[PDB]
Amino acid sequence: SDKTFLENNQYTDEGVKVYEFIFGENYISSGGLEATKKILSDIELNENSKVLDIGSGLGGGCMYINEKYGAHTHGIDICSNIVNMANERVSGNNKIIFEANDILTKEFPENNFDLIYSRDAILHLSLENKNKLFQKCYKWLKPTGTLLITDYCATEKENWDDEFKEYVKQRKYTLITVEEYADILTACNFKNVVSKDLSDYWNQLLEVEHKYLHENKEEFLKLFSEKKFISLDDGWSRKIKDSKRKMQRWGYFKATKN
Ligand SMILES: C[N+](C)(C)CCOP(=O)(O)O
């Protein structure tokens, strides 16, 4: 299954902990806390709002949203191990729920959520399944609700080089252009579709993370090995190179139901 592939490779327990080291406590998404603050800076919610986080990871996004707004947050992630980790990070809070499930089969009521949020998770879905997911999101959103996404994107496939092809293949990502992604949202009937190519800002975030890794190498080596350091260091180096030249891109999408 896809679930097994993710839990046994990219998101093993150790893989997740290595990601958390560089992204920041409670995060496996780009830019950790600081990007979260920026991405939510123009979003309005309150204690009565209902939020779905698709690909909730270690839960930092939901923790932040609930802290900032007091909103009810429900995170779904297909990886059972990651959800177990997230659930160890929150207690005594009846407004934060993390659930291990496949978002493509999960049932939610129509007109349910004030915000559907997702951070660097939909890259795992095939193109067919991205379309299916966004159709479900449209239904699940309240008439007044907002969809807010960041995700890994890319230049057109014809332009990819050998190293980038191999990264995408090994990860089993489906990376499309920012423009194709926006077109899916438009085809699902979302309104006010705003897409931003945030590759430059992503490059900045990556540089901050890369510098952190380098400055904290000693501590990393005590927690994990030199082999894992090299892999992580080289992975960030390629992302920095490829975002600078817009081969690998970072897309931001915001849209509404009405
Ligand atoms: C995709 N993610 C942001 C959840 C984890 C990191 O993936 P990657 O940048 O190592 O490909």
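Since chain A takes its numbers from Swiss-Prot, the residues it shows come out as 9-266.
Per deposition record, X-ray crystallography, 1.2 Å.
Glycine too: its Cβ is placed from the backbone N, Cα and C atoms.
Taken verbatim from Swiss-Prot:
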- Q18 to N: Reduces activity (MUTAGEN)
- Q18, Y27, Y160, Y175, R179, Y181, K247: phosphoethanolamine binding site (BINDING)
- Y19 to A: Abolishes activity (MUTAGEN)
- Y19 to F: Reduces activity (MUTAGEN)
- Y19: active site (ACT_SITE)
- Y27 to A or F: Reduces activity (MUTAGEN)
- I36, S37, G63, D85, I86, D110, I111, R127: S-adenosyl-L-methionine binding site (BINDING)
- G63 to A: No effect on activity (MUTAGEN)
- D85 to A or N: Abolishes activity (MUTAGEN)
- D128 to A: Reduces activity when phosphoethanolamine is used as substrate. No effect on activity when phospho-dimethylethanolamine is used as substrate. No significant effects on protein folding (MUTAGEN)
- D128 to Q: Reduces activity when phosphoethanolamine is used as substrate. No effect on activity when phospho-dimethylethanolamine is used as substrate (MUTAGEN)
- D128 to E: Reduces activity when phosphoethanolamine is used as substrate. Slightly increases activity when phospho-dimethylethanolamine is used as substrate (MUTAGEN)
- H132 to A, Q or N: Abolishes activity (MUTAGEN)
- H132: active site (ACT_SITE)
- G153 to A: No effect on activity (MUTAGEN)
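Shown on the structure are the features that Swiss-Prot records.
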residue	record	Cβ neighbours (10 Å)
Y27	mutagenesis position	19
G63	mutagenesis position	24
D85	mutagenesis position	27
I86	S-adenosyl-L-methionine binding site	23
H132	mutagenesis position	21
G153	mutagenesis position	24
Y160	phosphoethanolamine binding site	22
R179	phosphoethanolamine binding site	14
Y181	phosphoethanolamine binding site	18
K247	phosphoethanolamine binding site	23
Any idea which of the recorded positions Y19, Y175 has the thinnest Cβ neighbourhood at 10 Å?
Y175
Tell me which residues of the chain lie with their Cβ under 8 angstroms from that of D110 (S-adenosyl-L-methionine binding site), as long as they are six or more apart in sequence?
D10, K11, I86
Around ligand 1, within a Cβ distance of under 6 Å, which of the recorded positions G63, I86, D110, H132, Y175 show up?
none
Remaining residues near the recorded phosphoethanolamine site, that is with C-beta within 8 Å of the centroid of the site residues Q18, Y27, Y160, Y175, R179, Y181, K247
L131, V176, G243
Using Cα coordinates, what distance in whole Å links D85 (mutagenesis position) and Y181 (phosphoethanolamine binding site)?
16
Same-chain residues six or more away whose CB lies under 8 A from the CB of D128 (mutagenesis position)?
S37, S38, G63, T158, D159, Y160
Euclidean distance between Cα atoms of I36 (S-adenosyl-L-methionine binding site) and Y27 (mutagenesis position), Å
6
In three-state DSSP terms, the structure that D85 (mutagenesis position) belongs to:
strand
Sparsest-packed among the recorded positions, when each Cβ's other Cβ atoms within 10 Å are tallied, from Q18, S37:
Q18
Might you list, by sequence position, any residue in that chain lying six or more from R127 (S-adenosyl-L-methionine binding site) with a Cβ less than 8 Å away from its Cβ?
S37, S38, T44, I47, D61, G63, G65, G69, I157, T158
For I111 (S-adenosyl-L-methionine binding site), the number of neighbouring Cβ atoms whose distance to its own Cβ is within 10 Å equals 22
Mind computing the max CA-CA distance among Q18, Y27, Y160, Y175, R179, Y181, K247, which the record assigns to phosphoethanolamine binding, rounded to whole Å?
17
Please give me the recorded positions out of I36, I111, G153, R179, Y181, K247 that lie within 10 Å of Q18 (mutagenesis position), comparing Cα atoms only.
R179
